[PDB]
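Beneath this line is the structure, given in structure tokens, with notes to follow.
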Amino acid sequence: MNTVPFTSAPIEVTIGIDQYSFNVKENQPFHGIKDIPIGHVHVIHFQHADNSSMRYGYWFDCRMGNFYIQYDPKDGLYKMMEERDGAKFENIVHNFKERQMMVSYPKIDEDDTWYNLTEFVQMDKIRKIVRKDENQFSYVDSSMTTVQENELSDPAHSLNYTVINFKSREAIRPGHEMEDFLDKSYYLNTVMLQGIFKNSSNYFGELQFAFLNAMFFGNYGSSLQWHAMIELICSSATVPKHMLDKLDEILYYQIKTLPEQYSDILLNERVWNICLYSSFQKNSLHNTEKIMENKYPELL
Amino acid sequence: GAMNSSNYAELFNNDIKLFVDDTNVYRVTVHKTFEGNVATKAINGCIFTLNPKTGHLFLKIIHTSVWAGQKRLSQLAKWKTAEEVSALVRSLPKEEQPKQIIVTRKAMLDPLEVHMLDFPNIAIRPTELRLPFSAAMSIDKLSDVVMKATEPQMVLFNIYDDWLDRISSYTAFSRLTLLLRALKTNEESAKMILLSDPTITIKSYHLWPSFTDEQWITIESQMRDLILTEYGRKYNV
Ligand SMILES: CCOC(=O)c1ccnc(N)c1
């Protein structure tokens, strides 16, 4: 198990760790999070009690280093940092556990939710979307815009998601305009899967990552990316069978995990109704269609 | 964005633009089969592409052979329209290419946008005007060339005849849409109006009769009367 220690908690904050969250009072004796499953990426996130504006947080992989949180009173936020002195780090963590100053990552043994939401996500590829090469972890917040959004302004602080645009020359072969616009299989299978990602795992990885940034930070450009990657598959007549089966599982757990009250902003009526009822794949997403119809029948 | 009552006069400025209308591209008669089922038979069609400032009409004749063996013809017809408009633009010298293309039906926007990706500087626009260009097949010489065609064919016309020698393009377009609206509301009466006087003829190189200025005022008044009437005959007023 891994540990993310906290130097202190000087300001009142709601802290998130993956799909869990807990409240910490101003200057409460809080020194971090223990028992974090190794083997998955994780995200630790924050919403200040005084400014529900700006949710923000850090994607990280415990196998890539020893990471801790320390509040910065100048920049006004909880910052992730790497401790290179491993001896120093075990000594700190051990002392904080002995004084029981840490919350335990509270995973139920039956519970595969986090694995099912992050199955394909890779942390080395995440550093391509959030470019800050000097750190091994990646900062995201509510306000960061996507490269595609900047085309339509600070590139250092942008989400470099894969650019998908259905009315683009990349998407449409000269001489196949109607064919390629109504059946996007060429764009999915040749341009994107074979040409960019290299394989379906990378496609699901970015799709899973986009969803999680939309859910945890309310990041609008991330929601756009999640829906676009869904729509490209649902609008392709020719998709490998294993991809459709896995997509149905992916979406099932995303819909299951969404807060019931955020459905009105995180879910694009048009894409979902297309995917489930009009598209080529209308009969191929049995689990997603059942949870959608039983949980958000209003949207449909 | 959309063309409407408030930005009407932009049609007559010096930026090249074309209207595209696809309402006569895919045309059928419906009939019974010997078994008493219903079937369609396609007839020749046309794309109506008009420069409203100059009157130049690019009439692309759609021969029924283009539908042979194809499915979902009404959807294909929108894409075939876009394909022909894009080919036309590419055939024109750069300084004759339009800056905007205005489609009369919103369903043409995506097909045309996709076919014109190579021309990012050409704006594809819808309109809120309910223009009467479907009635172009009520012009005898246009209907005649479409129905006689045995292969795909483009024919060039000036839909204003020589009117621009005497009136502005704004007034010429107003006349054209009045005539076409009348033909769309009651073809027989509208055609009676236009041709009741045998001393007024249509020149071989024209589409409409050679009316003097004063006769066009009487003609125009008679077409308004007709349109208003049918509006009552229809809504009973
Ligand atoms: C290059 C865009 O991102 C990816 O391709 C990606 C993101 C997250 N996980 C994986 N596995 C891949």
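Residue numbers in this text run from 1 along the chain shown.
Cβ coordinates are placed from backbone N, Cα and C, and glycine is handled just like the others.
DSSP gives B:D21 (mutagenesis position) a strand state. Counting only same-chain residues six or more apart in sequence, the Cβ atoms lying under 8 angstroms from the Cβ of B:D21 (mutagenesis position) belong to B:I47, B:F48, B:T49, B:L50, B:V103, B:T104, B:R105, B:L131, B:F133, B:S134, B:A136. Annotation of the published mutagenesis B:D21 to N (Swiss-Prot position 1853) in Swiss-Prot: Reduced growth at 30 degrees Celsius. Strongly reduced growth at 16 degrees Celsius; the original residue is retained in the structure shown.
Around the Cβ of B:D22 (mutagenesis position), the number of neighbouring Cβ atoms within 10 Å comes to 28. Recorded in Swiss-Prot as a mutagenesis result, B:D22 to N (Swiss-Prot position 1854) carries the remark: Reduced growth at 30 degrees Celsius. Strongly reduced growth at 16 degrees Celsius.
Long-range Cβ neighbours of B:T23 (mutagenesis position) (same chain, at least 6 residues apart, Cβ-Cβ under 8 Å): B:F48, B:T104, B:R105, B:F133, B:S134. The mutagenesis experiment B:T23 to A (Swiss-Prot position 1855) is recorded by Swiss-Prot, whose note states: Reduced growth at 30 degrees Celsius. Strongly reduced growth at 16 degrees Celsius.
Swiss-Prot documents B:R105 to K (Swiss-Prot position 1937) as a published mutagenesis change and attaches the note Severely impaired growth. Reduced growth at 30 degrees Celsius. Strongly reduced growth at 16 degrees Celsius.
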Using a 10 Å cut-off, grab the number of neighbouring Cβ atoms around the Cβ of B:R105 (mutagenesis position), all chains included.
16
